[PDB]
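Scroll down for the structure; my scribbles are underneath it.
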Amino acid sequence: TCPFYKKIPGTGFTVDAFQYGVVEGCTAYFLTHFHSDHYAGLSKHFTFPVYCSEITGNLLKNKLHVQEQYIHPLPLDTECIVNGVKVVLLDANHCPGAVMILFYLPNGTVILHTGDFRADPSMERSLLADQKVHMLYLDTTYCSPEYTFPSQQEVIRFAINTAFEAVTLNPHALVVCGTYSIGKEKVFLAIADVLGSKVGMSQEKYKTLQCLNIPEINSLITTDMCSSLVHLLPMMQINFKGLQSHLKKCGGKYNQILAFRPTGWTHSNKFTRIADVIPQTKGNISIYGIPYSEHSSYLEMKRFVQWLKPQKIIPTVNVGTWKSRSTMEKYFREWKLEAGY
Ligand code: NI
């Protein structure tokens, strides 16, 4: 049964609610982004209208085989009427195709559902600037002050400079980057760009990337692993055993691996600056964990909410424990008292 924080009151709508069977009263299912915890339940047998971005709809059609007649892509930053209600999709600064949804209820209430997002000051100048929001359904993934990490630009700087130094010292080094979902494509694209290489990957991952509307993508990626000196592998293979095994398959082209695991936050963030990050090494294999986040830090979250001044907040992440729920509610009240709304 579908939980309350996935239902939009006063409408026939649900958000990210595909794993509950046929939801009573739902006339349109919205999908914020193509991550498995959110799409869980979709397939070629789904027969209700799905509303989403263009990029999410490319992935529904090609990867999950949802039939075309049930996919309703909407342009961003554009007022659209769905089943008698005005909605807007906004860029969520998460993975490719990820949106926030603004719903303009028939009774005058305005609701924002962030989906998964990384809050940014540039959102203070979207169509959000123009009106009041009563209710905020918020991605609270990192809603505690211990969760700090650097900008995406600092992390990419670190990766490019690290990869370029290593391969210029040793032209026989291979670079490997982990992946298990869409998102974080800048990591492997920026490293391949500095090295003058395409990114090599499996046919399944190439297919997924071809759905993302990235400019000039045919120039950047390939299924010919032999021609490439940046390879992508499943995140599970980014360990000394998996990397050893991969190096065996490369026909004596390479005598060293430098590998990257983009993680979210890890507790080494509570001590170590990006500048000071070091790898784990065994023999001719080095593995860097890099804190590339596609979710708000605590400070970015707090800044967005203090700017928006919602009348009510409904968390969508960390809702299963009483300790989590109580922690979150304390920070919401601090933020409101400090800012005065
Ligand atoms: Ni996500």
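Here Swiss-Prot sets the residue numbers for chain A, with the shown residues being 700-1040 in order.
Method on record in the header is X-ray crystallography, 1.5 Å.
Cβ coordinates come from backbone N, Cα and C, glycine included.
DSSP assigns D838 (mutagenesis position) to coil in the three-state reduction, placing it in neither a helix nor a strand. When Cβ atoms from all protein chains are considered, those within 10 Å of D838 (mutagenesis position) total 24, not counting its own. The note that Swiss-Prot attaches to the published mutagenesis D838 to N is: Impaired nuclear focus formation, reduced interaction with PIAS and increased sensitivity to cisplatin.
Quoted from Swiss-Prot, the note attached to the mutagenesis of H994 to A states: Impaired nuclear focus formation, reduced interaction with PIAS and increased sensitivity to cisplatin. In this structure, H994 (mutagenesis position) belongs to neither helix nor strand by DSSP; it is coil.
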- [ ] Give me the Cα-Cα distance between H994 (mutagenesis position) and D838 (mutagenesis position), rounded to a whole Å.
- [x] 8
- [ ] Count the Cβ atoms, other than its own, that fall within 10 Å of the Cβ of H994 (mutagenesis position), considering every protein chain shown.
- [x] 22
